[PDB]
Amino acid sequence: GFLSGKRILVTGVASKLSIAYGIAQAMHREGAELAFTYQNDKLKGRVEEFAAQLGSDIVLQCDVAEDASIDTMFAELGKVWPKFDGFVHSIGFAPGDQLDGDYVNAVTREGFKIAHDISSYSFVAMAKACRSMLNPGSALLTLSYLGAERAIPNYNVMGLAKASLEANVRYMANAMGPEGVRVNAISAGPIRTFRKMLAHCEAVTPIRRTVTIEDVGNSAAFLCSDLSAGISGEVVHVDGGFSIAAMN
Amino acid sequence: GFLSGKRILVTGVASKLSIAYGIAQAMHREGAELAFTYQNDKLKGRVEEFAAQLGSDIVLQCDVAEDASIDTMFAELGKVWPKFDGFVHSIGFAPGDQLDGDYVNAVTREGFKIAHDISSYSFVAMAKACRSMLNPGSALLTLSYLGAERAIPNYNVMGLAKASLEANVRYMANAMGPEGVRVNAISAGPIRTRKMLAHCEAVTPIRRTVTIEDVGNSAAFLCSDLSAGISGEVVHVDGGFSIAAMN
Amino acid sequence: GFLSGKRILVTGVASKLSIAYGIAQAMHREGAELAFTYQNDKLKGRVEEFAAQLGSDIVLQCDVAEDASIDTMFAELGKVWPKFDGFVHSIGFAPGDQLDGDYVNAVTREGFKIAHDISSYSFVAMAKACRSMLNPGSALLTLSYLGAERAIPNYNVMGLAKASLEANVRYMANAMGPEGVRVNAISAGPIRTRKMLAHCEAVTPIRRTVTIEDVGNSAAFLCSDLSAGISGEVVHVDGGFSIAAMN
Amino acid sequence: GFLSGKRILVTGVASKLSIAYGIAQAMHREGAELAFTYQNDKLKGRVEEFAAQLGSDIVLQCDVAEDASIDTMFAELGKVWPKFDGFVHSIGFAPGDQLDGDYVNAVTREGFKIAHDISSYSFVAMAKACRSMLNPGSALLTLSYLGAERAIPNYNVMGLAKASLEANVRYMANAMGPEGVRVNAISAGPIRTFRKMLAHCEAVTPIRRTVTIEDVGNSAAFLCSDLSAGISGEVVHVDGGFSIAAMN
Ligand SMILES: [N]C(=O)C1=[C][N+]([C]2O[C]([C]OP(=O)([O-])OP([O])(=O)O[C][C]3O[C](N4[C]=NC5=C4N=[C]N=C5[N])[C]([O])[C]3[O])[C]([O])[C]2O[B@@]2([O])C3=C([C]=[C][C]=[C]3)[C]=NN2C([N])=O)=[C][C]=[C]1
Ligand SMILES: [N]C(=O)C1=[C][N+]([C]2O[C]([C]OP(=O)([O-])OP([O])(=O)O[C][C]3O[C](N4[C]=NC5=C4N=[C]N=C5[N])[C]([O])[C]3[O])[C]([O])[C]2O[B@@]2([O])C3=C([C]=[C][C]=[C]3)[C]=NN2C([N])=O)=[C][C]=[C]1
Ligand SMILES: [N]C(=O)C1=[C][N+]([C]2O[C]([C]OP(=O)([O-])OP([O])(=O)O[C][C]3O[C](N4[C]=NC5=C4N=[C]N=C5[N])[C]([O])[C]3[O])[C]([O])[C]2O[B@@]2([O])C3=C([C]=[C][C]=[C]3)[C]=NN2C([N])=O)=[C][C]=[C]1
Ligand SMILES: [N]C(=O)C1=[C][N+]([C]2O[C]([C]OP(=O)([O-])OP([O])(=O)O[C][C]3O[C](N4[C]=NC5=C4N=[C]N=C5[N])[C]([O])[C]3[O])[C]([O])[C]2O[B@@]2([O])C3=C([C]=[C][C]=[C]3)[C]=NN2C([N])=O)=[C][C]=[C]1
């Protein structure tokens, strides 16, 4: 596979529906050696077994809200991989009350802080903590959403956090490029991981279907492989062309 | 002039060189009645003098880091302006260590938190706190910068906070549009007040850096009923710098 | 008003509903002296009457399909305005068959050629033909549309021609900036004058379609010294429509 | 390879330095069956032999200035491939006088017409002429340049033609998507196929090198493969992050 010889850490695997699962799947298909993180001691067993099916028993706890947890995860990772070739950041959160109704009425100082901290800062917090561990030719990948670029009802403060995240992609690419690391995002179309949101995108997307975790995983695999050696700092739309049409 | 009849609150005046100052001068030139905030004790006197020179004695304390300080400022404002026509948000900050050197090395969780809180969250915090006071036809304005869109050396986490601020403009414009409020930003070129300035002078299509007068005249337009068809827009007032490459 | 002292040429007036008409009214309201072109014999009378109502008797024929017609129009213009301050380009056309149905089936080599020639090339053709006549401080303006940026059904090859027109704005702004000329576009929302209009009304943040008055007030700003810090910009005057999704 | 079972037409191969060559190379590496066009009876032998090295003796004359030539090329192609899975458009031209000096002084009605006709219209002229021949899952690819988005000295009217071309990508994707065809562009960084232009991009690009025809070919291969099934109507920057940095 075109990831042979690569070791990639994959965050965000929570179930077989997770975008991160589809990415891990495609990467394993392409010959990558994988490691997995999990947020809390609840997902622990569930992720250990997803890992197993994908050639791996590197399953490590990490809450990205805490610098200590990120450090201790990469110290653990360093025991089996003193060096490695990048990671997939597939993590986001905002408090539930943030994401319903009029944006201005819903947003709070605290809601804004957590959304940005978990959905955007954590991407660079992970890069900081593993920087000396990355091989030349490493690639970092995060997952964004059209909410960054357009005002979408209910998406609310997550849109700001995703915009911060896409700028984070650019400043990371810029800072880490000279030492041979690429940094990109995929802006994915909607996937079941909102019933009206999915339905709308299907009717008006150029490809006339919603994208799958397989489509996103294949794009992800490519973007973390040396095939994409020419691509850095880019948000690639894997939404079947939805964002480039209007009034279909 | 073209803002006669409008009541506009102007934040962020700190000196005669402040963008907010060029904006307040331009708006007063166009007949706006103005009100002013100041952040702390150190700036109160400067802002009173500027306000007096521009016909105003509404000078109110406001530290956008705190919800209570925004709320009491608007309660104070409501005694003289029970309704008004919008505000200019000309505020941002990141701790000094954030803005020098390699971005990935410089940024910290706390530095990121403050940059976004002060430079982005505060725009919608002010809007939330005065929403019921805004007349139909109101306009809100904030100030952003090309670092929101491109990776600029040393700008670092402030680029992320400005990107969050630009999306805030879109989300606020969309939320507030139905009750008659527009929300825009000006992405200003760097203002001569250091290596970046010499660069922008040479390669900007109009062959100079923009001034606070340029910015102020665009800002007054964007807060006036002349810009009635413009909302959720980041307008580049950088002399065309951003749209050129390899000049 | 804010265009006193400016001499601006206005193309594209065809009726009281023309965007160019709202623009000419707004500029005359702001003290500009105006000049007018008309495309052909059929429109001459309408444009003379409008010009007279707005204080002008400079009404000149110009078909931008031909180099000689642009050159003689500007030679005519130079007898009354040896120098002047810019022009509003409000011209586009594609043959009728281009603009209905599947894009790939509708477009032809000839239809593409004409759409780009008339709707894009003509902006720089006019600029070339009057370059030496423009005062420092001059501004050129053209009218574009969201189809330049997104695939819109039925707009078809006109979207490609508008994209070429937007890049023309950037290349002209960059070329002409050093001698004191700015060049911008307004990307106007669809104006009520059919299913698209009902759509834009419901989902546009300001909850209405923009009017030729909205467009005209932005255009007058962009041709005035108030927009001195703005060049090579496509400003969206569509009420925020383009920056929202799934409304 | 991830193009196995695909048949792709590749235009624009003029020499071993051509972007189209690097694309053909990568595609053949990935198992695609190839066909090649050539502009004039001069390149004929030279292209026939490039083809041979890449598993192919489908080498067909085509001048994209002429509808008849495009039609007769696809009729010929139809003799060996009644159906096929898309094509690479790697064609552009403007008269030499267009591309030097002040844009406004250099541009002419005729220069503008030819630049747009050859660099932009020809992409959709090819799609029109082979539409009934495309399999579901087909992909079309063209090559653009940052000149479309920014004003670059000397690039002049080619910038307008490339902007027209990128809009063409979107309207094509929109029109052809429902019948199962994707359409994308790669905006490539500078490649030797200007000595100061290359040099500048090397110093200030995040990856600190200019991209190669191999980087572009690998991205091209991906974008014409089913791995990119989620991507349509997109201009992918394969310029090593150059366009997303400023003042480096
Ligand atoms: N889905 C869709 O459609 C989309 C998405 N996106 C994105 O991506 C990401 C991922 O997510 P998903 O896959 O989808 O889901 P899940 O599976 O559930 O996952 C999540 C995750 O995360 C994590 N976390 C949290 N928190 C935390 C964590 N970790 C660690 N630490 C901490 N603290 C968990 O665990 C899991 O695993 C994301 O990012 C997304 O985004 B978003 O915003 C969205 C959605 C939807 C739609 C849109 C958007 C969802 N979600 N989100 C979030 N969360 O953020 C993109 C596109 C599309
Ligand atoms: N300059 C230039 O070039 C620019 C700018 N920009 C922007 O805008 C704004 C404003 O700025 P300026 O005017 O310039 O400055 P100053 O005067 O200093 O001011 C500021 C203000 O704020 C305030 N604050 C703070 N914090 C706070 C406040 N208030 C309240 N509360 C609180 N807490 C003070 O007081 C004053 O007044 C801004 O936003 C800006 O941005 B930035 O980032 C930038 C710069 C430069 C360049 C670029 C950018 C600077 N600064 N910044 C900040 N700070 O943020 C835009 C464009 C341009
Ligand atoms: N409307 C709306 O919605 C819009 C529009 N836009 C644009 O802008 C311009 C103008 O339009 P309007 O005003 O609307 O129309 P009218 O009135 O018809 O006008 C036109 C003009 O032009 C001229 N021409 C032609 N050809 C020629 C000329 N001149 C000279 N020479 C030659 N050859 C006539 O005469 C008249 O005056 C334009 O550009 C527009 O665009 B488009 O595309 C559109 C529409 C609609 C919608 C969208 C778009 C219509 N039309 N168009 C054309 N035509 O092109 C913008 C936005 C909006
Ligand atoms: N190079 C670089 O850097 C770049 C490029 N790009 C693009 O891509 C394409 C391709 O080109 P190249 O590869 O580069 O080159 P070559 O090899 O030489 O090729 C060309 C071709 O074409 C053809 N043709 C022409 N005409 C015609 C034809 N065919 C057919 N028919 C007709 N009529 C020939 O044969 C050959 O093969 C292109 O498109 C490009 O673009 B551009 O604009 C550019 C350049 C440079 C830089 C930039 C840009 C060059 N060139 N070009 C043109 N031509 O167009 C992209 C990016 C980069």
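Residue numbering for chain C follows Swiss-Prot, covering 2-194, 204-257 in order.
Just so it is clear, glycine is given a Cβ too, placed from its N, Cα and C backbone atoms.
Among the mutagenesis entries in Swiss-Prot is C:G93 to S, noted as: Diazaborine resistance. For C:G93 to V, Swiss-Prot lists a mutagenesis experiment annotated as follows: Triclosan resistance. Look at Swiss-Prot and you will find C:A95 tagged as substrate binding site. Here Swiss-Prot notes a mutagenesis experiment, C:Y146 to F, with the remark: Large impact on catalysis, with kcat and kcat/Km for DD-ACP decreasing by around 50-fold compared with wild-type. What Swiss-Prot lists as active site, proton acceptor is C:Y146, C:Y156, and the listing cites similarity to another entry. Here the residue is the original one, while Swiss-Prot reports the published mutagenesis C:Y156 to F with the comment No effect on substrate reduction. In Swiss-Prot, a mutagenesis experiment is listed as C:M159 to T, annotated with the note Triclosan resistance. According to Swiss-Prot, the mutagenesis experiment C:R204 to A carries the annotation: No effect on substrate reduction. Under the heading of mutagenesis, Swiss-Prot lists C:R204 to E and annotates it as follows: Causes a further reduction in kcat/Km for reduction of DD-ACP without affecting kcat/Km for the DD-CoA substrate. A mutagenesis experiment is reported in Swiss-Prot for this position, C:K205 to A, and the note states: No effect on substrate reduction. As a published mutagenesis entry, C:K205 to E appears in Swiss-Prot alongside the note: Causes a further reduction in kcat/Km for reduction of DD-ACP without affecting kcat/Km for the DD-CoA substrate. Has a larger impact on substrate reduction. Recorded in Swiss-Prot as a mutagenesis result, C:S241 to F carries the remark: Produces temperature-sensitive phenotype.
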Gap length 9 residues; flanking Cα-Cα distance, C:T194 to C:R204, Å: 9
C:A95 (substrate binding site) and C:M159 (mutagenesis position), Cα-Cα, nearest whole angstrom: 7
Cα distance (Å, whole number) from C:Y146 (mutagenesis position) to C:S241 (mutagenesis position): 18
From mutagenesis positions C:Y146, C:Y156, C:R204, the one whose Cα lies nearest C:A95 (substrate binding site): C:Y156
Neighbourhood of ligand 4 - mutagenesis positions from C:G93, C:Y146, C:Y156, C:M159, C:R204, C:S241 with Cβ under 6 Å: none
Chain B contacts among the recorded positions C:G93, C:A95, C:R204, C:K205, C:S241 (Cβ under 8 Å): C:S241
Number of Cβ atoms other than its own within 10 Å, given for C:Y156 (mutagenesis position): 24
Cα-to-Cα gap, C:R204 (mutagenesis position) vs C:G93 (mutagenesis position), nearest whole Å: 19
Those recorded positions listed as C:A95, C:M159, and which of them has the most Cβ atoms within 10 Å of its own Cβ: C:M159
Cβ neighbours within the same chain of C:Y146 (mutagenesis position) - under 8 Å, at least six residues apart: C:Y156, C:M159, C:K163, C:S188, C:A189, C:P191
Recorded positions close to ligand 3 - of C:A95, C:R204, C:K205, C:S241, only those whose C-beta is under 6 Å away: none
